[PDB]
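Once you've had a glance at the structure underneath, I'll fire off some questions.
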Amino acid sequence: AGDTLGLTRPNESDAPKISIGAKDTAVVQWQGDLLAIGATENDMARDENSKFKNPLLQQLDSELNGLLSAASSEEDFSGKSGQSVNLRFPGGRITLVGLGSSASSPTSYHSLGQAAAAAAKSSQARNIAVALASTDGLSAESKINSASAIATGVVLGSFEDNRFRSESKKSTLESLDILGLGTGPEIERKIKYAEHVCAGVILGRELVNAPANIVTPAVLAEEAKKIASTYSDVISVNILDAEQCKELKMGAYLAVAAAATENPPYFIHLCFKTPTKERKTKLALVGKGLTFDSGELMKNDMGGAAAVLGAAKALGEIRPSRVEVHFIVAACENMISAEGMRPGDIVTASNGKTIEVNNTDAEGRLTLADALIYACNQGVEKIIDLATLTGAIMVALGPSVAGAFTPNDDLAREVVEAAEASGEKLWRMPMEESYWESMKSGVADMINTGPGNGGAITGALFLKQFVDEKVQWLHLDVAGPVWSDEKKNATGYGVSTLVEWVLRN
Amino acid sequence: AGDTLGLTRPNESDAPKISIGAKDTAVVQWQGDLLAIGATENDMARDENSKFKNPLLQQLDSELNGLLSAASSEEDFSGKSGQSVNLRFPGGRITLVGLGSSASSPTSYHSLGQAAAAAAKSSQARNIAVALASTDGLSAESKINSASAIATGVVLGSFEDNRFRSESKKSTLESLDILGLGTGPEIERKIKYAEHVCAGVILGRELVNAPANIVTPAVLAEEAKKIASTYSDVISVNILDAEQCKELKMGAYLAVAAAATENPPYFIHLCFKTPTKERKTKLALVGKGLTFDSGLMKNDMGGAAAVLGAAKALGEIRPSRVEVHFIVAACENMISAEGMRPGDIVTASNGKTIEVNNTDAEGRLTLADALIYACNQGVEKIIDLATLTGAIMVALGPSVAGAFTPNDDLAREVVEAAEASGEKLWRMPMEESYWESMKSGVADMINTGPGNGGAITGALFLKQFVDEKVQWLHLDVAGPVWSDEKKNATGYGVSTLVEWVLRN
Amino acid sequence: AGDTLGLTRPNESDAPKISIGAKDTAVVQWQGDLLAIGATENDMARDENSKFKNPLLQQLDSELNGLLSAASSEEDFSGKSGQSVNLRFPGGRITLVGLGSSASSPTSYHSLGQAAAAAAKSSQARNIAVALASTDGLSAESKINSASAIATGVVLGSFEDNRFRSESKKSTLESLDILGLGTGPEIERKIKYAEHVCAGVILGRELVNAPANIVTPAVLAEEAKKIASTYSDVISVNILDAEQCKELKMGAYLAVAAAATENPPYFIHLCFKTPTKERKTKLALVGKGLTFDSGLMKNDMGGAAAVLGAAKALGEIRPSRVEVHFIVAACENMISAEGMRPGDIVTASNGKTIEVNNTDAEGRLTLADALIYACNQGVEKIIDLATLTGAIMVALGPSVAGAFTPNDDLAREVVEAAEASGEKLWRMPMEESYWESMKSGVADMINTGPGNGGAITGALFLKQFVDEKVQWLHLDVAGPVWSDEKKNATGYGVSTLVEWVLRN
Amino acid sequence: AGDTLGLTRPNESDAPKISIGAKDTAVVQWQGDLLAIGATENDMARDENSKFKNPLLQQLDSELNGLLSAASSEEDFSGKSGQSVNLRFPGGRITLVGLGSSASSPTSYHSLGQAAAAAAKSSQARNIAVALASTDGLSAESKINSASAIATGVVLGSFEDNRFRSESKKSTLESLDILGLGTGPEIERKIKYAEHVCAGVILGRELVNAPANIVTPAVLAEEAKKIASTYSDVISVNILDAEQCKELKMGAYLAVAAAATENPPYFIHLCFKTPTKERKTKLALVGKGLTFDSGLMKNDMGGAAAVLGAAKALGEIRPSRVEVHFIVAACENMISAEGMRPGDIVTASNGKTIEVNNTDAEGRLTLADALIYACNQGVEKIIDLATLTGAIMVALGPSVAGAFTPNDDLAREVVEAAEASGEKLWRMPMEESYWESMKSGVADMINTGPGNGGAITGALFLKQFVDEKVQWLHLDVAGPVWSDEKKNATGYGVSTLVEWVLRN
Ligand SMILES: [Cl-]
Ligand SMILES: [Cl-]
Ligand SMILES: [Cl-]
Ligand SMILES: [Cl-]
Ligand SMILES: [Cl-]
Ligand SMILES: [Cl-]
Ligand SMILES: [Cl-]
Ligand SMILES: [Cl-]
Ligand SMILES: [Cl-]
Ligand SMILES: [Cl-]
Ligand SMILES: [Cl-]
Ligand SMILES: [Mg+2]
Ligand SMILES: [Mg+2]
Ligand SMILES: [Mg+2]
Ligand SMILES: [Mg+2]
Ligand SMILES: [Mg+2]
Ligand SMILES: [Mg+2]
Ligand SMILES: [Mg+2]
Ligand SMILES: [Mg+2]
Ligand SMILES: [Mg+2]
Ligand SMILES: [Mg+2]
């Protein structure tokens, strides 16, 4: 760690790959450390004698001589969302997990998986199983989708980032058997898909969790190269250095980067494409990549870049045809030094527009200006950018819901549908044109920061100045959901939605 | 652009030089795109048939068959200050501009000229004229002065700084005929004088409008060199680098400059004099030149701008009875490992020590060494201009500068100069009893006193660095160098300084 | 002062070494410029004729024909703490100083000595004396301790730091005779001890009064080397540079130091011991040594100053039976491109990781590595002094330091040492339940907890870097190292630390 | 709820009285819903076959065929503080609760009892038991104290205040058997004592949890009258209204109360004593009783609540050898036309004048008159409790109260009482030099000093109203009266005050 500030050396991530499979084993006959069962409120109904009506629960309780029904009533478990009962008995352990009533997939089944991972961690389980108390009326396909969402919840719920702390226990969880939901090639493909996405989500969490003295712009570029190296027959990489970006006239990006002489900036360009020669839709994913932003209360730095690189990691495995995807991150750290940009400075973006920098706490959007111009210059048809852009969007939508801004109603609809499929939370917000007048400069084409009221909107209107009108473009302000204050950890928010969006194109 | 942070390049200022002349042409006979008429409230009086009493306005109206009087009453124009009517008719365009009642020159005539420029801009006028509705009761001198003030308004009102905008429209205005106020050599000399002063005001606006990534200290020094090069027979230049200032023991200035290793400091010294060898009154003009101040301050370097603006004007005017030293200790106040910390104790070139209790008041540290330097040139009188305090804006608002001097006579000179230029300033007291609040427990003084009286203690601080045999006045111009309404620099100070120099 | 920022050059200190002695001379027979007398309220009792009952005061008044009793009653002097009467008469000058009632020693005697110094300074006295109005009810040992405390007050009271200002007169005080409190070898050894401690206290004041552009980390290292050089038979020095600290894995200290590329860091290690071979208790004194802290606070480096002060005193006193390690991890906390960011995770030399959630609390990071280094020297007991928190001043005010230890015995030793020194400190609890608020979501801990309990969690942080086998006390001295009343450093801590070392 | 603001009506509390007893029943033979076992880390040691070495745990595990040891290791339970395992099996339920290593009693046993209550609540248990895994090395007396502490944890842990919300289930807990710690009259008397103290602690929690629109000063007086009525042979009451306090010259208290014309003030005086005629030590307990303070802080009235709590406990316990005065000057601090302004000068009932420079510190004005009233009852010792300052929370965090006294003996009594009660407090210094910052330019004193030292100067203020012949300690309880974690009042202070009274 000789050249790392603070001499910090990340511990080697020693997480096992969980072995996940869908089995036809009867639930009452399954043997291992922990069985988790997802039950709705209706699944917990009892008869005249206070016995479970549900066949699976009735049988498990019988075999336990009424210990499961007794514990459940004593502990007031009736299958409400978030509730759980944990029962250790001779030969095994059962946890019932409440699904509530009328809970949406995939989110309910993600939660179920998360709860199963938590109960595994708290009992040092190695081999676990998950099932639903009832699958009546469900198609083979809904069941497949529930299985893959359960898998996702277990994998993401088992992740623990211990790279920067001296005391930790490695995860005990080695296998997951998903029961009752089908077997064979199709359900296994879907589980594999989920696993590919999770590996992207987990990369995103790691990139964000890591502090700026570890994930520098040069380190972020190396992560990009590692993805390309792993998937070199479908992903290529081009890393531009400051001098190359200067030749491309990226004055807004380079001005933000100028202070940080010790950790130089790198402009990251990955391109995914299968070598086959059918028609491909050309897409870009642009992520804000300030590895530190001068403007540890805000632990969301780089969430956007992380979601973009996480998506690349997923897509490298999934290998969709019919799409060409450009992943673009203008990476730098925003520091303070004699070589730095001052408030009031006027910088020129690579499309010639001039920006009066009235607020040095909003420098991220400057880097995005040049990244968006670059994306448009790759000849893409559609762009999504993700950025932790404003506090204002968290005032508006809270910690958990990202704001989506687009001139293009169709692309809004695509992104809303992708989020519905992934389970991620977002909400379209208006690009109210009248607010652009508040962004006028008395010397330059525009200022970089408008009034507090409307701030997430004028942030979006700012970015629009750097997007070719013929390209469809949506901006996702993810300041809130990239970081979980409760878990004190990154989420990798965005990856799953982006993957779904690419795949549905 | 290549070596500029943000890759930003100033667009070439493409503005035409307006052709200005005084002409004897009767106002009703004049032909061109726009005729602007300045009318007082009394000039707009009407008779019992609602017809203008004023002979010029009566004639124009009757020639337009009552269209001008009708439009005027409909639009409630009665000649009040700020009022205007704009009438397009076959063969031309007239705008009447209200002058109010008993309004002071040159400000009223500046405003008239500004209003004419604005009406030109909004009609794309190329050739305009301006006249007063009545000139009777004005001396030949006052008419001359009115003409030059009109010219000033039109020139300054036509200026638009589009250097950093990727889209803009070039001024259409090409010529101004000033009517009814006299013709011949004298009025033409006065108009030319106004033009020379405007070019200095406009340089000042440009220096301030430009951001710190464009106007660095090196660039400020180049602008000084360019003035000397343009007027080389009357203006000389010496630019001192950090190592030269160090030999001159400028520890206060060099401490402030120490952080900014990327944009090194330059100490600017221009000297104006005509090349004849008669005795000349020796003056200095010192301007605060922090191209950026770490402590939105869009008024940074307003002082230095006014000082260089004055040089530019004087280089053209060539006054014979004066030797003027223009002095700017230019640097940017940044943050870095090489920088001065709060608490540091720095030593000015006169040997006095300063405890720097507040790094938002570093400007005055640079002025300390600039003032000592000025006194060392052997001058008789110094004016410094500086955006020194927020306190002065609390005291006097955005539009009126504060003037501080121990020397009553110099105060009177500067008040008279501002009366002649039209600029707003107000003397403030150098209340001695407040010096006690500037005591240090370790050094000779601290740099920043309490908020109450802050502009006064700022002045008292500077007075520590001025030879008491030299007459010295400090002008705290934090407010009026920048117009929040126009979102632009004003070039405040240039016209007053030039009038001050000339009256010496 | 070519390489000093601001070109500041400290003036050469010209303080007299005061000649101090204890004499058996009758107070009324003593000859010189000023006689100061310490009188309690009870000492000032008068009889039925309004004459002093105190024998000494009665005698002096009788010599002055009632002038002293008359001046006293007119000026309402009754011996209350802080009161004084100053009477100039033919052949000399007397000042009576109030000691109050049941005031604690040595503080009451320090104050006496300070008041005698102040009266000497205000009358330009060269030769002075001090006596108590009454020594009834005092042991020989208490009188000896009173005498040395009076000497301490006079020496410290006569100090004036004029290194950074032009206007000063050198102290006139040349001698002090202490009367009525005994004579001979023992009292003289005590006075000498007090003098040695004062020279340390004065070094401490100087190191703190000097600004960060003068006392950089290199300069602080040179001060350490000078101490070792002066006392080279009992004090050794090792200065470690950044590369050596990196080999010792001091990632927390080096992270804080990384920004300040212009003034590099030095880790200072002094060791005191007499060359005799009796068993020695191994002690460490660790001082926070941020010469400037980016998080006007004038208390920077008060901890390091106390530690180096103590070394200076101990070098002269030469106690046997101790080996004392003096450890200061010196650096300045600046802002640059090379600097640590908030959120960075740094690794101390014991392997523990710290998530730096607040860059205003970097001082404790340097102490982490200093404390580990101290434990690695195999010491039995450590005291650290550090200006660690604002919270401790909220808690205990400007004058009383907070003491934090797991070790009840060491608390008792430090409380007793302060009792003997006269310095004010108070033990505060290391409430363990607060450690939970120092959890990180990524590292082993954060560096800053919530405001409530901030001095406690500061202490609990430091505890993570201290071997449990070692007894350890943390002293948060943010308040008393700097006197806002004097506008000067106090050298707080030196006298206590010397008493602690001596009582081991 | 016609006359209550907001029409709020407290729901009737329906808490079971838990039946508590000590039994000699072998733990393995005990029958009921839930058995909780307190185990230290050392208790959880295993042998070479991974079987519990502890005899009780070995036996229980053997009955459960290894299920308990297996669940324990799987769930990483090793007996650390806060840890727990909960195992439901045929015929019952066991919970193992970690006690950590060398944790102090009674706190460790309180926590045990709280964890047993929580497990009862989460499993709807009616009949529970608690035992220690090991009682080796405990005296009979320590076991008795452990049992009563366990009872206290269970009773306090089972409390839930549902008066102001619609959704709640009544506690299922009906009985507790305490096992392994002894049987018979002595242990039963101790348990009974703990129950009496709990009923006080619970009254305290209720008085604080209730909002100011429910617990007004009139209502607080009625609570006092209810206590006296319940225990009328040992507790008498006198409620003084505003007019009576005016005759007693309580200008400081009445000034604070003047704004609140809608909810008038009442001065509460309870007196406890048994009717037997042995010598009784006269004590006062004074509580701050601002039912609302205009200066969301949920700690209002925590002091008064502790005092009334103590009266409730003492009414049942009936100690001989004491007479205890319980004094609360109750009012609300509001804003109206009738109110006190900042700057007003008020006169306390001892004649001293106070310039009220800060209306956020009015609570101390009411205490001034309460303390004078207490001294006028001829008591020997006074403790006041008050949520006086934010400063004390900065100092000591949320959990530890600050204790201020001139009287070293009383400090020792209160520190010992807290030791016995388990409550956290810490003595802080009454640094006399800070009194100078409380000077007024017009009155005898101001009411608020500078932020630094604010808890100390608070104490020094209160001292002005205390007869020096009376021993007096001030407890600043701003932190621990309210638990942000529970979102509920704690009734902090009651148990300590009861122990203090009993040890007199
Ligand atoms: Cl981002
Ligand atoms: Cl931004
Ligand atoms: Cl929509
Ligand atoms: Cl300026
Ligand atoms: Cl300044
Ligand atoms: Cl320190
Ligand atoms: Cl710190
Ligand atoms: Cl101990
Ligand atoms: Cl209270
Ligand atoms: Cl209060
Ligand atoms: Cl005492
Ligand atoms: Mg698999
Ligand atoms: Mg990070
Ligand atoms: Mg012309
Ligand atoms: Mg500018
Ligand atoms: Mg001597
Ligand atoms: Mg006097
Ligand atoms: Mg210092
Ligand atoms: Mg009972
Ligand atoms: Mg558990
Ligand atoms: Mg309440």
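Quick note: numbers on chain C are straight from Swiss-Prot, i.e. 55-349, 363-571, in order.
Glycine is no exception: its Cβ is also placed from the backbone N, Cα and C atoms.
The annotation Mg(2+) 1 binding site is assigned in Swiss-Prot to C:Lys342, C:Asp347, C:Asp367, C:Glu429 on the grounds of experimental evidence. Under its mutagenesis entries, Swiss-Prot includes C:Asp347 to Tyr with the note: Reduced stability. According to Swiss-Prot, the mutagenesis experiment C:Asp347 to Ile, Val or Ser carries this note: Lost ability to form homohexamers leading to impaired activity toward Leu-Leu as substrate. For the published mutagenesis C:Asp347 to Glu or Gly, Swiss-Prot gives the following note: Abolished activity. Here the residue is the original one, while Swiss-Prot reports the published mutagenesis C:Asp347 to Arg with the comment Strongly reduced activity, but increased chaperone abilities. If you look up Swiss-Prot, you'll see C:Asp347, C:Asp427, C:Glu429 marked as Mg(2+) 2 binding site, on the strength of experimental evidence. C:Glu429 to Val appears in Swiss-Prot as a mutagenesis experiment; the accompanying note says: Strongly reduced activity but normal chaperone abilities. According to Swiss-Prot, the mutagenesis experiment C:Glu429 to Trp carries the following note: Abolished activity. One mutagenesis experiment catalogued in Swiss-Prot, C:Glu429 to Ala, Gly or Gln, is accompanied by this note: Lost ability to form homohexamers leading to impaired activity toward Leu-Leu as substrate. One mutagenesis experiment catalogued in Swiss-Prot, C:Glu429 to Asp, is accompanied by this note: Almost normal activity. As a published mutagenesis entry, C:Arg431 to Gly appears in Swiss-Prot alongside the note: Lost ability to form homohexamers leading to impaired activity toward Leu-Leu as substrate. Swiss-Prot gives this note for the published mutagenesis C:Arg431 to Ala: Abolished activity but normal chaperone abilities. Recorded in Swiss-Prot as a mutagenesis result, C:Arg431 to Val, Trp or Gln carries the remark: Abolished activity. One entry in Swiss-Prot concerns the mutagenesis experiment C:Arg431 to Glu. Its note says: Reduced stability. The annotation active site is assigned in Swiss-Prot to C:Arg431 on the grounds of sequence analysis.
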Quick check: of the recorded positions listed here (C:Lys342, C:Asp347, C:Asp367), which one has the Cα closest to that of C:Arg431 (mutagenesis position)?
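It is C:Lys342, whose Cα lies nearest.
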Taking 10 A as the limit, how many CB atoms besides its own sit near the CB of C:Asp427 (Mg(2+) 2 binding site)?
13
Roughly how many Å separate the Cα of C:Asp367 (Mg(2+) 1 binding site) from that of C:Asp347 (mutagenesis position), to the nearest whole number?
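About 7 Å separates the two Cα atoms.
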How long is the line from the C-alpha of C:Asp427 (Mg(2+) 2 binding site) to the C-alpha of C:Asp347 (mutagenesis position), rounded to the nearest angstrom?
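So the Cα of C:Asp347 (mutagenesis position) lies 8 Å away from that of C:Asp427 (Mg(2+) 2 binding site).
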Give the distance between the Cα atoms of C:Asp347 (mutagenesis position) and C:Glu429 (mutagenesis position), rounded to the nearest whole Å.
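So the Cα of C:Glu429 (mutagenesis position) lies 8 Å away from that of C:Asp347 (mutagenesis position).
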Taking only same-chain residues 6+ apart in sequence, whose CB is under 8 Å from that of C:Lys342 (Mg(2+) 1 binding site), what do you get?
C:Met368, C:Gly369, C:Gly370, C:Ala371, C:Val395, C:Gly430, C:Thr433, C:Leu434, C:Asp451, C:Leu452, C:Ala453, C:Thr454, C:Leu455
When DSSP states are folded down to helix, strand and coil, where does C:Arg431 (mutagenesis position) land?
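Once the DSSP labels are grouped into three classes, C:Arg431 (mutagenesis position) ends up as helix.
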If you count Cβ atoms within 10 Å of the Cβ of C:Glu429 (mutagenesis position), leaving out that atom itself, what do you get?
26
Would you mind ranking the recorded positions C:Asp367, C:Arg431 by how many other Cβ atoms sit within 10 Å of each Cβ and giving me the lowest?
C:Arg431
What is the Cβ neighbour count of C:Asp347 (mutagenesis position) at a 10 Å cut-off, with all protein chains included?
22
Using the centroid of the Cβ atoms of C:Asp347, C:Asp427, C:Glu429 as reference, list every other same-chain residue with Cβ within 8 Å of it (recorded Mg(2+) 2 site), in sequence order.
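Counting only non-site residues, the set is C:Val310, C:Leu344, C:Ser348, C:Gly349, C:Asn400, C:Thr426, C:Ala428, C:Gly430.
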With a radius of 8 angstroms around the mean position of the C-beta atoms of C:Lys342, C:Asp347, C:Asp367, C:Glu429, what other residues of the same chain does the Mg(2+) 1 site pick up?
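Apart from the listed residues, the neighbours are C:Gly343, C:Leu344, C:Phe346, C:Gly349, C:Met368, C:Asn400, C:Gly430, C:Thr433, C:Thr454.
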